[PDB]
Amino acid sequence: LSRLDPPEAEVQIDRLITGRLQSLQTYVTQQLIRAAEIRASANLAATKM
Amino acid sequence: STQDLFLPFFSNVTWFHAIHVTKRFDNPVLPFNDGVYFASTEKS
Amino acid sequence: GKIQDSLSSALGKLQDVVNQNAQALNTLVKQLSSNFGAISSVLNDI
Amino acid sequence: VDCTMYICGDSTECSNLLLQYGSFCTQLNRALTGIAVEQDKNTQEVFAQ
């Protein structure tokens, strides 16, 4: 916002969005693989229970 | 869902008039906020 | 007898997925017609 | 994850670059909070017999 001009430096925002969107995209992903992997372990856990 | 400036559900608004068919005449300078909700109700 | 009339029209393991593919096949219209943080969401304008 | 404050944080124009733009972090929530109810349900039948 400060150092350069907002009708041109939104391009400097524009790329900064997407890797953060990607890192969120990975984190939802890499959680989700382990996520229902726990339930797949947990259904075994409740069955022994 | 989107993002638009809607009007609140049963929004607090202000009860003006132009009624004489006495002595009530209203036309004030009024500001320009986040989307206007103006209505002009008449019969005449 | 007793279970021929409560068979006749939320079940065992067959109610599950078609809630959710119904949920999720909405989503595949929406995933890439979402953000991706560019000037526009379809690549040729980029 | 509260999405926009992870991506941008407290900024109008960064959010206003994020809205040509459908429902990513909407569905990222509905990804994540979708799993979030289930571990409690995984906690449910693993003891409450």
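All chain A residue numbers match Swiss-Prot; in order, they span 981-1029.
Recorded method is electron microscopy, 4.4 Å.
Just so it is clear, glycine is given a Cβ too, placed from its N, Cα and C backbone atoms.
DSSP assigns A:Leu981 (variant position) to coil in the three-state reduction, outside any helix or strand. Record note (Swiss-Prot) on the natural variant A:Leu981 to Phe: In strain: Omicron/BA.1.
Cβ neighbour count for A:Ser982 (variant position) (all protein chains, 10 Å cutoff from its Cβ): 5. Among the sequence features in Swiss-Prot, the natural variant A:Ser982 to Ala is noted as follows: In strain: Alpha/B.1.1.7.
Taking Cβ-Cβ distances under 8 Å and a sequence separation of 6 or more, A:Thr1027 (variant position) has no neighbours in its chain. The natural variant A:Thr1027 to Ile is recorded by Swiss-Prot, whose note states: In strain: Gamma/P.1.
In the three-state DSSP classification, A:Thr1027 (variant position) falls within a helix.
The Cβ of A:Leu981 (variant position) has 11 other Cβ atoms within 10 Å, all protein chains considered.
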